[PDB]
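Asks: One structure, pasted below without further comment.
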Amino acid sequence: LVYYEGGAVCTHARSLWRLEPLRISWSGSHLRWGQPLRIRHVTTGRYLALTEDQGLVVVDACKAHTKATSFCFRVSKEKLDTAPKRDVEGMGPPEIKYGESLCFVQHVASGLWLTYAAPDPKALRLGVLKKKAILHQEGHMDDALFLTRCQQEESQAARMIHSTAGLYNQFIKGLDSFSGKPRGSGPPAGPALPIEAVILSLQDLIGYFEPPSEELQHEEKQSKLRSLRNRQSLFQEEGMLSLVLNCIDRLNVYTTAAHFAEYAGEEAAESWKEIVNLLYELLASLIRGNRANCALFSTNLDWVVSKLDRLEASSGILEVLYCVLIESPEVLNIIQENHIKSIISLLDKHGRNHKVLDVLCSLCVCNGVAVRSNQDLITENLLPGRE
Amino acid sequence: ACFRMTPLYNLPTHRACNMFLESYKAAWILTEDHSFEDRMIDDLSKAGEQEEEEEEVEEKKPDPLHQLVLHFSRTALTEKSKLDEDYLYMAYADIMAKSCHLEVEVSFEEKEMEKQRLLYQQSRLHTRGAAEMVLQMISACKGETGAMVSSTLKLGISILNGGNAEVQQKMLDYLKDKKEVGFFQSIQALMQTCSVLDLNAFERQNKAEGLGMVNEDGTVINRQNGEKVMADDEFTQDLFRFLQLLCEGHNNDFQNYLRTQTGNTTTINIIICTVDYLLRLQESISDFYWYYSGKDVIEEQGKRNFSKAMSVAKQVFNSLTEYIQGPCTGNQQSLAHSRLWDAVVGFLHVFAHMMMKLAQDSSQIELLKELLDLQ
Amino acid sequence: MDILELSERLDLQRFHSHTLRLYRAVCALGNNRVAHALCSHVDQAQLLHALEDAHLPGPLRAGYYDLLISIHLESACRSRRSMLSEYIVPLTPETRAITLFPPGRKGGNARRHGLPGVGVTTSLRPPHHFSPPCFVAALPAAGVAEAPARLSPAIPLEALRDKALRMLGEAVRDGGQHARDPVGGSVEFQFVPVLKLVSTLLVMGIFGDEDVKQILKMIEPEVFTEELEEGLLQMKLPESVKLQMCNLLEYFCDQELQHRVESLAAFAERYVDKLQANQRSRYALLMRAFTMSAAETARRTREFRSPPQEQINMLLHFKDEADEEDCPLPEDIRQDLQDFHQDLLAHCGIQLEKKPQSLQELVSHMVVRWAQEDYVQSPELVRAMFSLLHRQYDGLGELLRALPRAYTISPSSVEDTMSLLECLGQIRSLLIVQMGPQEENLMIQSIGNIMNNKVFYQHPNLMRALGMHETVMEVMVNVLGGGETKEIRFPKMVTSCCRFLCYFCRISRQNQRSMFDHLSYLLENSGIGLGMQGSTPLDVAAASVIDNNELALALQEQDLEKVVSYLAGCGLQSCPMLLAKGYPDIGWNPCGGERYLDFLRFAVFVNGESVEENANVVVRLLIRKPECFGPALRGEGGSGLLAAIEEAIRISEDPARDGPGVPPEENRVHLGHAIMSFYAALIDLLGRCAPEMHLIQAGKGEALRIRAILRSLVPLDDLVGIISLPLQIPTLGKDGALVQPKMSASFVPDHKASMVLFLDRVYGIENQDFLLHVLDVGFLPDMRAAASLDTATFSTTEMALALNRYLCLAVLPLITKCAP
Amino acid sequence: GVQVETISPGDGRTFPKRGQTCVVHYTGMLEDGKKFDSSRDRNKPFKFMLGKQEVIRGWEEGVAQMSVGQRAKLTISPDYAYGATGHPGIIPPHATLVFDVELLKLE
C-alpha cells in the first residue's frame, strides 16, 4: 500500500522510486509531459499499479502488464488529450526540472489522478500522520508532486538492500526446508543452498561497511563516518539487521559442522563455520559506532550473551558484544548478574583475553556516567575468588 | 519608604561588602579599557626563528594563529547532533573580529591608507583559514540561534568589510568544492528564526514597566531586564550584513550562487528568503502603525521600537540592493516575480501615513528623519 | 614470577595492564566501597613500591600511578575541584591581612609579584574525609542503602607528597642527564605519571608553601626565585608532558585569580568600614545644616533616601573626574580606592627583557614558543595552551567573569556555610552516577540538611550563585528522563527535589525569576508527572510564577499552548496507571485535567486581579480545543454542567463505577469526586479569566467579547442549580456514632465556591429578585446547615469546617457586596 | 569458633580487659592461604578497644586469650566472622579466616 508520509521517511530507502519509460533504447532521455512510464519501488522491486480489486497498490514484476503500471506526469489537470507524442531518438527537449516543476501523476489507462484518501477522523489520536495514496477521478488542488534528486550512495544502497534481502530470504527458506528432516544416508532432498553467493555477498557487505582508516585526514574521515552512519541506518531501517539475526539463529540451531551436515550434507557443511563467522562480522560492522543500531539490543541481550560460549565464532560474538556495550547506555542499564557471570565464565573457559577485560570495563562507565550495579557485580563476582 | 529607608552605615559588613563588589565591578572594572586584541594577533602571527635551515620544509608548518584557526575548523567539522557552546572559540572569534576593523574631510591618501590597512588586517586572518572557519561554523550551527553563531557572523563581517574580493572568492570556492547544503539550510533556518515587531509583547512590556516593581535586598529602580520586542535585532542586522557583504562589489558569481546552487543536490533561494523576511517585517510595522494611529503622539517606547525596526528594514533593503546591483539579471527577475511588490506597497502606505502623522509634532523629528532615509 | 619479567612477557603485560584498567573502572566516579575492596588486592605498600620502581614497564608504571590516584585521590580531587570555582570569603582578620602584592619597596603602584600559590588564602573549601582501610572491622548492623556512604581509603598524604616531590626532582635531573634508558622506557612514561600525581595533590591542596616553591623551582628555576638545574619548561618534552605542564600552570593561574578575588574582598572589607564611618559622620553634621542652608537640603540628604545599593553606587561614582561634584566622599578616601584600582590593574598586567619575570609572561612565551616550534598534533594540548594564553592576555576579563561567583560572609556563618558546601558537594558528586536507592537516600538527606540550614535562607544570592537549583533540576530531569513514559522510579527523591525548588522560589523573587527561566524546561517534563503525587515539576513551575506580576506578564504563549495541549490530551484519553489498577474506563482523565487547570488558574490570576493578557490567550486556546471542557459542555450530544455534576454524584454513590471494585490505597481516587473537582476547577479558571469590572464599564470590546464567550459557555441556570444541590450533613444515630461523609469521595463546598466565584465575576448579581432567588434556594440552606453544625459535637467536623470556609470566602462577601 | 596457636610467647601475665585499647599488628589470610589484609603493609599498628564490638567476634575472644608481646595465630570460624554474607569483593561467603596477630601493647 502507498502512503503520503513525512518525517524520517524522507531520508529512508523505502521512499525511493525509479522511473522506467516504456522503452529500452534512449530510456535515459529527458522525461516529458504525458510520456508513459512505469514507477518501480527500488528496495522491494515492485511496480506502482492500479488493480481492479485493491485500487492503487504495488505489484510484482510478473503482474506489471503496461496497462495497470503506466503513468505520466502532467503539468495541469486540464483534459488536453491533444495527440500521442512520438518519441525522438536522443536526449530530446528537456522539460521537467528537479524541485521546481510541479507534476501531476495520472494513470494512463484509466485517467485517474494520484491523490490522498482524506483520512477519516478519530484516527488522528492514534498518531497516524500517513495519508493513503489513491487514484481518483478528480483529486485535489494540492496533488502536484516535487521530484527530488537522490544521492548515488542512497540509490546504490537501496538496490543492494533489494538484492541482499532476496538472497538472504532464499537462504533462510533453504535452511528451513530441512529444519527437522534428517537426510540419513542420502541427499538433503531440496534445492541447493546459495552458499557461494551468500559468502560473496557477506564479504562484499563487510567491505562495504568497513570503518574509515585512522590514518586519513580529519575532514574526509568525518565525511566517511557520516556516509557509513547513513548506510548503516538505511540497512537497519530496511530490516537487514533482523535478516542477519534470522540467518544467525537458523544456522545456530546446529551445534557443529557435522551436525549441520547430518541435515544439509557435507558440501554445504564445509562452509558453515565461514558463513556464521561472516554473519557475526557483518552484524558487528552494521552496529559498530551507531548508537541507534546498538540500542536495538536493549530488548534482546540474552541473544548475544547466550552465544558467548559458542566455539565457532567466539571472537566475532565477543566483538558484537563489545560494539553493543561501547555505544548504548540503554544496554548497560539492563545488564544483570547472570550476564556478568557469563562474561566472567568467558574468561574462565577461554583464557586470559584482554578483550573480556575491556568489555567489563565498558560495563562500568559510559559517557562519563558510572553504573554502581555493574561495578558492584563485577567486584563481587570476579575479585574475591583470586583465581 | 523613601523617607524611612535605612542608611548604608547601618548595614551589616558582609552585605555592604557584597554591594561594594557589585558597584566596583559595575563602575570601575567594566568601564576600564584594555586593547589587547591587536597585540595578541600580532604576537600569534609571527613564526619564531625557524628560518635557519630553509630546506624543503617549505610546506611551512602553520604559525600559532594558523594552528588556532585550524583547531577551530577541526572542532567545527566534527560530526555532532548540535553545535555546543564554546567560550574559548567565542573569545578568540571576538579577538580576531576586533583585530580587523580598528575604526572631517579625509583626504584620498589616508582614505586609501585606511583601506589598505583594513585589507592587511583581513589578510592576516583569511590567509590562515578564517574564511573557511566562518562557513564551517555557520554550517555546523544548523540554524540554531545563539552566541556562537553570532560570534561567527561578526567574524565574517569583520573579515568581509568593504567587500573583500579575495575573501569572497575563497568562500565561494570552498562552498562550490564542498557542495554541502548545510550552509544554506542553516542560513534559511536562521532567517526564519529572526523576529519582527510584536504588539502583544509590547503591551506586556508596557504593563510590566507601569507596575514598577522592586527587589528584596535593597530596592531596584525599574530594573532594565532584557527587551522582549525585537530582541535579536542586532543578530538580524549582522546576518543580513553578512549576506550583503557576500555580494558587495557586485560579485556576480556570488549573487548568482545565493539565488541558485548548481552543484548541490538541493537549492535554497536566499533572495526569496530575504523577501519573505521583509514581508513579515513590513506586516509588523503596519500593525505597529495601526496600533499608534489613534493616539496623537507616539511615546518613547514606541519610538525606540520603531527605530530598531527601521534599522532592520534598512539593512534588509541594502541586502536586496546588493543582491540585484551590477546588475544581476537573474536576481532582478527573481525579485520581479516575488512578493517584493506587495512589501513595497505596504511600506508605501506606512511611509505616507507615518510622515503625515509625525510631521505634526517636533518631538518626533528624529523618527521622521529615520523614516525618510528608510524611504 | 618477578613482575619485572613482564618487560618480555608481553601477553601477560597487556593482560595485567587491562586488569589495572578494570580496577580503575570498577571504583570509578566515587565508588568508595569498591575502592576499599580494592585496597585488599593492591595494598598501599605495593602502590608505594610501584611508584618508585625504576624497572617497571611503562604501561604498568602508568597503570599503578593511575590506580593509586583512583583508589585514594580521585574522589577528593573531584570534590575539591568542583568547589574551586567559587570564592566564599569570610570577613576574618586573616582575610583583612591579604594584599595583592607582598609588602616591599619595589614601587608604589606595584611591587614585585609574589610566588603563585604561595600565601594566605581564606576562601572556604570543605575538608577531605577518609576512612582507614581495615578488613577485620565488625560488619555494620545497618542494611544496604541505609548505612552512611563510605569515604575514600586513607593513605599518608604527607609521605605521599614528599615522595612525589623527590620523584619529580629526580626525574628532572635524569631528563637533564639525557640517559638512554629513561624510567618506564620513555620520557613520556617517566614524566606523565609523576606530573599527574603532583597535579592531583596540588589541586587537593596537600602541598605547603615550601613544597609549592620547590615545584616552581622545578618548573622554572630562574623566573620563580624569591628575594644541570634546567627546569621542566626548557627540557623539550613530548606533547603528553606538555599537556601535564599545562595542567600545572592552569592550577597556578587559578591560584592567581583566587588571590585577586580575595584581595578585592579584603579591600572591600576595609573600604566599607571607612565609608560607613564617613557616612555616619556626614549625616551627623548634616543634621545641623538647617542653620546655614535652605530647602536644597533634600539634595544633600538624597543619599539617605536612596537604596543602599544606589548610595554605594553614588559614593563610588568618582572615577572619570567629571563626577567629582555629586560624590560627597573626601579626597583622602577617594585616594585609597584609586590606589587599589591602580595596583589591581598592575597586578593584572595592564600597564605601569628576555627573562619573563612573571607567570603571565612565562606562560605566554612558553605557549607561543611551543606553537611555533612544531605543528602540535594533540587537540587537547592545543586547546589547553590557547586557553592558558587567553587567560594571561585577559586577566582583568578573567577577574570580571570570576566575580559573580564571589561572596563575602560573616565569620559567624562559617560553620553553617561549610556544612552547606559539604551537602552541595554530595549533591554534585551524584551527577555522574546512574540513579539508585542509596543515591536517593543521599539526595533526600542532603536536600533536607540544606533546607534546615539558616544560610540557605539568609543568603539567597549565595545559594543562587552556587548553581544549586540548576544541580537539583539536573538530577530531577535525569530521574524523569529515566523511564519517562512507562513508570517513574524514586518518587521520594522527585518530590524532594520539587519541594526544594518550590521553597527556593518562595525564598526570594530573584530566586523565583531564576526558576522562571526554566518554565518551559519544567513544563516539557511535566507530561508524565501525572502518575506521581505530591510535589511535581508542574507544581514547581506553578510556584515559579505565582503572585508575581512581572513573571505573569513575561509568560510566553507557547507555554500556555503546551499546557492547554496537555489538558486536551487529558480530556480525551483515560489515565493509564488508573486503567492498570482495574478502574472503569471513562473517556477522559479528570485528575490530570484538574492539575493542569490549577496551573492555568495561577497563570491567569495574580494578587486578586485577573491578568487580562494571559486570560484572553487562555480563553482563546480553550475554545480552539473544546475537548478541554470535559465530556459535558461538548456542544453536540453533550450534557449540561448540572447534569454532569448529578451524574458524578450518582457515580460516587454507586461502587463498581467509582473505584476499582476489587483510603484502601491511602490515596484512593474516586471517579465522581474527581469529576466534580475537575468541573469546579474549570469553572474557577473561567471565572478568574473574566474581565475586571473597570474594564467592563470602560466598554472595552475585548473585555465585553470575553465576558460574552464565558456567559455562552456556562449558563446561569446551571450555576444556580449546582449551588442549590444539597450537601451531606454529619448526622447522629445508631448508638450515637457520627455519620460523617467522606470528603474525598463526595460533593464538597469547594465545588459550590467555584460556581459562586464564576457567578460573581461573570454574571454578577444586579437585581433584588435574582438576589433573593439565589438566597432562598442556594445560600440560605447552606447557612442554616452550618449554623446547625455549630454544636458541641459537629463543630470541628470536616464538613462543618468546609462549610465555614465556603461561607466566609464565597457567600458572605457576595452578600455584603449585594447589601444595598 | 576461635582457635589460638602461639607463635612467640608473650610476657604471660598481662591480659587485655574490657575497656582497654589493644594495639596489634596482624596479617589476615583466607584458609586457602590467600592474603587479604595486613597492618604491616600500612606501617601502622591497628588499635581497637575490647568490648565495644568494633571487630569480629573471633578477634574479641581470640585477642583476650593473648598476652602482651605474644604472637599467635587465630583461626576464626565463619560464624564467628563475616559469615554467610562475607565482606563483598574481599572475603567470600562461608570463609574461615586465619590471622597472625601480635599484641604489641595495651593502652
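The numbers used for chain A are those of Swiss-Prot, and the residues that appear cover 244-630, in sequence.
Method on record in the header is electron microscopy, 2.9 Å.
Backbone N, Cα and C define each Cβ position, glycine as well.
The domain 'MIR 4' annotation in Swiss-Prot covers A:271-334 and rests on sequence analysis. For A:336-394, the entry in Swiss-Prot reads domain 'MIR 5'. Quoted from Swiss-Prot, the note on the mutagenesis of A:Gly342 to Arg is: Decreases threshold for channel activation by K(+), caffeine and 4-chloro-m-cresol. Decreases inhibition by Mg(2+). For the mutagenesis experiment A:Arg615 to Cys, the note given by Swiss-Prot reads: Decreases threshold for channel activation by K(+), caffeine and 4-chloro-m-cresol. Decreases inhibition by Mg(2+).
Have a look at these and tell me how they're positioned relative to everything else.
Replies: DSSP gives A:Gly342 (mutagenesis position) a coil state; it is part of no helix or strand. Listed in sequence order, A:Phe389, A:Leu390, A:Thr391, A:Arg392 are the same-chain residues six or more apart from A:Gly342 (mutagenesis position) with CB atoms under 8 A from its CB.
A:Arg615 (mutagenesis position) is surrounded by 20 other CB atoms, counting those within 10 A of its CB over all protein chains shown.
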Asks: By DSSP, what is the split of the domain 'MIR 4' (A:271-334) into helix, strand and coil residues?
Replies: 3 helix, 19 strand, 42 coil
Asks: Write out how many residues of the domain 'MIR 5' (A:336-394) are helix, how many strand and how many coil, based on DSSP.
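Replies: Across the domain 'MIR 5' (A:336-394), DSSP assigns the residues as follows: 0 helix, 18 strand, 41 coil.
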Asks: For A:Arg615 (mutagenesis position), just give me the three-state DSSP call.
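Replies: DSSP call for A:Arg615 (mutagenesis position): helix.
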